[PDB]
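Undergrad: Encoded as structure tokens, here's the structure I'll be asking about.
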Amino acid sequence: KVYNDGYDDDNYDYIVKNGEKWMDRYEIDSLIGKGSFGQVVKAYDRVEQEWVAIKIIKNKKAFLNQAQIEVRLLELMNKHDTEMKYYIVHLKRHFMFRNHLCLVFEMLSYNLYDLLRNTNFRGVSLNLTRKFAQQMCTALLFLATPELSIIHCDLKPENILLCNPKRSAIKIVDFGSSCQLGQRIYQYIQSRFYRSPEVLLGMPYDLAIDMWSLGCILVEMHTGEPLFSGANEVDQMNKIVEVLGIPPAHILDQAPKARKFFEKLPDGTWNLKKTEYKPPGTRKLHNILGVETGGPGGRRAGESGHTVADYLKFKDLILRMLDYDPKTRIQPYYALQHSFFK
Ligand SMILES: CO[C@@H]1[C@H](N(C)C(=O)c2ccccc2)C[C@H]2O[C@]1(C)n1c3ccccc3c3c4c(c5c6ccccc6n2c5c31)C(=O)NC4
């Protein structure tokens, strides 16, 4: 039982070895990430004299073909001149090495989930959250470039990395599972916590599903907990409704999976199917954010930049991101014009 001459394990993953030299160029330091696609390695590039992250794709057609699509999107994105591209992780180059496709990315620092973990899931300031909010909106404006029209499709704290551990600059990484506007190919998409209503109801969707994700992420960044932490899709929708109420009838009348979560009563209105929740719309975002009670858990009482006014602008922006209708849900260009960023 030997795989690819001893270089691979039984999952077609490359057996990583610390200190290994590739092509008299890359000095492999250690394994820093792992996934179904394969592995991510820290390394030093002798030619450019810089630390890089090498994503080593499994030696398997399924995963190689997926990675070739990633490479297309990244190169497509990195070609565009506009400065909005410096919120996407840079793909420096790619190559084949002992039958594994290898993507060389710039090396970034911690991810926003690490950040939350350090606070013991109590969150970061509204002032830091604003900075992240603006940069993420700018990155979405970029993905909305008509010639790109890219749906990241899986936005979450662990996919948003800091450039430098002492600055607020962030970049979105991992477009491996990244949809693109067009004919619908997929329906089970996004990570559950950040999955939009249109996806849950099996409806048409577009770039607006990333905006939904962002709304959930920003609240999470300031409280430290996920806004909608569903253990399954029923739980997920039920938690969304707690805060936002029953979705509008005109959406549910069209929703193919409306009946997974709701029933249409004889009077024509929609209610939740019974399955431990607060009534629709009664777990108010106002109170989740602690608008008038000194922020979440009162921990921001007396910190500057956390007044009622400051919280009202943030709350308003968030609600416009969590619009049930993806046609009127706020768009990136308008997000950046909001009072919360002035
Ligand atoms: C996005 O981070 C992933 C890894 N997660 C976030 C996890 O394993 C986590 C899952 C759940 C909860 C917490 C972490 C961290 C690590 O490897 C992963 C696979 N990666 C990928 C995957 C796909 C494309 C690009 C990357 C990168 C990249 C980097 C990266 C990392 C840098 C430093 C430490 C860890 C680390 N990682 C990185 C990573 C990177 O610097 N550039 C691209």
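Heads up, chain A uses Swiss-Prot numbers, so what you see runs 134-408, 414-480.
Here the Cβ of each residue, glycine as well, is placed from N, Cα and C on the backbone.
Heads up, here are the entries from Swiss-Prot:
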type: ACT_SITE; residues: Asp287; note: active site, proton acceptor
type: BINDING; residues: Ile165, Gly166, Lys167, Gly168, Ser169, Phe170, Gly171, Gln172, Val173, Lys188, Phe238, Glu239, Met240, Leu241; note: ATP binding site
type: MUTAGEN; residues: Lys188 to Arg; note: Abolished protein kinase activity
type: MUTAGEN; residues: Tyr321 to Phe; note: Mildly reduces kinase activity. Does not abolish autophosphorylation on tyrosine residues
Undergrad: Pull out the recorded positions from the set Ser169, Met240, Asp287 whose C-alpha sits within 10 Å of the C-alpha of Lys188 (mutagenesis position).
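TA: Cα within 10 Å of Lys188 (mutagenesis position): none.
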Undergrad: Where the model skips 5 residues between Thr408 and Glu414, what's the CA-CA distance in Å to the nearest whole number, could you check?
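TA: Distance between the Cα of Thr408 and the Cα of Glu414: 9 Å.
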Undergrad: If you count CB neighbours within 10 Å, which one among the recorded positions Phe238, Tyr321 has the smallest count?
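TA: Counting other Cβ atoms within 10 Å of each of the recorded positions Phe238, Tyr321, the minimum falls on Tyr321.
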Undergrad: Out of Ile165, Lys188, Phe238, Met240, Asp287, which recorded positions lie by ligand 1, with a C-beta less than 6 Å from some atom of it?
TA: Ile165, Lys188, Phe238, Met240
Undergrad: Out of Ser169, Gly171, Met240, the binding-site residues in the record, which is closest to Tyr321 (mutagenesis position) when you go by Cα distance?
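TA: Minimum Cα distance from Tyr321 (mutagenesis position) across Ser169, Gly171, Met240 lands on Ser169.
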Undergrad: Do you know offhand how many angstrom separate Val173 (ATP binding site) and the residue listed as 'active site, proton acceptor' by C-alpha?
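TA: For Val173 (ATP binding site) versus the residue listed as 'active site, proton acceptor', the Cα atoms are 18 Å apart.
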Undergrad: Counting only residues 6+ away in sequence within the same chain, which have a CB under 8 Å from the CB of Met240 (ATP binding site)?
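TA: Spatial neighbours, sequence-distant, of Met240 (ATP binding site): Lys175, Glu183, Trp184, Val185, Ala186.
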Undergrad: Within its own chain, what residues at least 6 apart in sequence put their Cβ under 8 Å from the Cβ of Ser169 (ATP binding site), listed in sequence order?
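TA: Listed in sequence order, they are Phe196.
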